[PDB]
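**Q** Input: one structure, supplied below.
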Amino acid sequence: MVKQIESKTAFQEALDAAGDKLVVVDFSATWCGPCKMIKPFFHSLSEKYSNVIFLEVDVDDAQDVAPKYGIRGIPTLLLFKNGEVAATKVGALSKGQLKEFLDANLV
């Protein structure tokens, strides 16, 4: 049921558990307002997908992962597939754009 990654090693570890499942993650911060707007809808989807893994990465704690992905801004939406990023979205988005984007990548 989603797992908060507070380290650069945890991100890799959580991905290993993802296997062939689609991993949609978000880069946020304690001072990120729009980021909190996706929290409610992001978590709900994870229960409505029963296939993909939704995790939470905070750049405040995961300051080592971002630099490795070259992320610059929040709320960033990252899509991982087989340990590799198969989609990169920046800024917040509605529930339909997130789901549509996911359904479009989840296969």
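All positions are counted from 1 along the displayed chain.
Per the header of the entry, the method used was solution NMR.
From the backbone N, Cα and C atoms, a Cβ is placed for every residue, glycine too.
For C32, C35, the entry in Swiss-Prot reads active site, nucleophile, with the evidence type experimental evidence. Annotation of the mutagenesis experiment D60 to N in Swiss-Prot: Loss of pH-dependence of dimerization.
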**Q** What is the Cβ neighbour count of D60 (mutagenesis position) at a 10 Å cut-off, with all protein chains included?
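**A** That number is 12.
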**Q** What residues, ordered by sequence, lie under 8 A Cβ-to-Cβ from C35 (active site, nucleophile) and sit at least six positions away in the same chain?
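**A** The answer is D26, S28, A29, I74, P75, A92.
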**Q** What is the separation, in Å, between the Cα atoms of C32 (active site, nucleophile) and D60 (mutagenesis position)?
**A** 11
